[PDB]
Amino acid sequence: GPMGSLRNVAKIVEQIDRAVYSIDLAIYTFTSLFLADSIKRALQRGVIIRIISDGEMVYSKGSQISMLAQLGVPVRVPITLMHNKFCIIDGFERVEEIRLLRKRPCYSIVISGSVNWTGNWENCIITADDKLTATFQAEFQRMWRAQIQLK
């Protein structure tokens, strides 16, 4: 229900607000203005953000991916199915990666939800279990390396 979704989105925005180093987001469609703005604020905070999404859904109405890509957020797209959408905040491997390329404490958080083909965030799970955050982060690294990267 809309209520459960709003509560879930609110919890996610809170995690985004706490992001220190990185946010990796794999999502089929991005329609949440609230989620986007939180990500926008993270970007302004110095957080490194990457987005993987679907080509059919980036030019859909209410798609917020357009404005994030305009701000410099790299968006990679397969052209042209996921078991779930997910967000990894400060993944261990990713933070260590950033640390090397650039020479503060944090803790990995993965948010996952059901894929919506048309913000909507039911079946939401938020966890810091490092085994899970690792598999998701590793999975993102793989998908990122594979693919259209939006100009």
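Each residue's number is its place along the chain shown, starting with 1.
Positions of Cβ are set from backbone N, Cα and C atoms, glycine also.
According to Swiss-Prot, the mutagenesis experiment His83 to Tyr (Swiss-Prot position 169) carries the annotation: In zuc(SG63); produce some eggs with a more normal eggshell phenotype in addition to the ventralized eggs compared to null mutants. Under its mutagenesis entries, Swiss-Prot includes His83 to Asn (Swiss-Prot position 169) with the note: Abolishes cardiolipin hydrolase activity. Positions annotated as active site by Swiss-Prot: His83, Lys85, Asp90. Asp130 to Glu (Swiss-Prot position 225) appears in Swiss-Prot as a natural variant; the accompanying note says: In strain: =MEL01, MEL02, MEL11, MEL12, MEL14, MEL15, MEL16, MEL17, MEL18, MEL19, MEL20, ZBMEL82, ZBMEL95, ZBMEL131, ZBMEL145, ZBMEL157, ZBMEL186, ZBMEL191, ZBMEL229, ZBMEL377, ZBMEL384 and ZBMEL398. Variant annotation in Swiss-Prot: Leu150 to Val (Swiss-Prot position 252), described as In strain: ZBMEL191, ZBMEL229, ZBMEL377 and ZBMEL384; the structure shown retains the original residue.
Shown on the structure are the features that Swiss-Prot records.
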{"residue": "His83", "record": "mutagenesis position", "Cβ within 10 Å": "8"}
{"residue": "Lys85", "record": "active site", "Cβ within 10 Å": "23"}
{"residue": "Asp90", "record": "active site", "Cβ within 10 Å": "24"}
{"residue": "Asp130", "record": "variant position", "Cβ within 10 Å": "14"}
{"residue": "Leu150", "record": "variant position", "Cβ within 10 Å": "17"}
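In this structure, the CA atom of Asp130 (variant position) is 11 Å away from the CA atom of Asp90 (active site). Under the DSSP three-state reduction, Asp90 (active site) is assigned to coil, being neither helix nor strand.
Of the deposited chain, 7 residues are missing between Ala146 and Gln147, and the straight-line Cα distance between those two residues is 7 Å. Put simply, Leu150 (variant position) is 20 Å from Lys85 (active site) when counted between their Cα atoms. In the deposited model, 2 residues go unmodelled between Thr80 and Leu81, whose Cα atoms sit 9 Å apart. The Cα of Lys103 and the Cα of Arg104, which border 4 unmodelled residues, are 12 Å apart. Unbuilt region (5 residues) between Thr118 and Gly119. Cα separation across the gap: 10 Å. In this structure, the C-alpha atom of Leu150 (variant position) lies 23 angstrom from that of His83 (mutagenesis position).
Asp90 (active site) and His83 (mutagenesis position) have their C-alpha atoms 22 Å apart, to the nearest angstrom.
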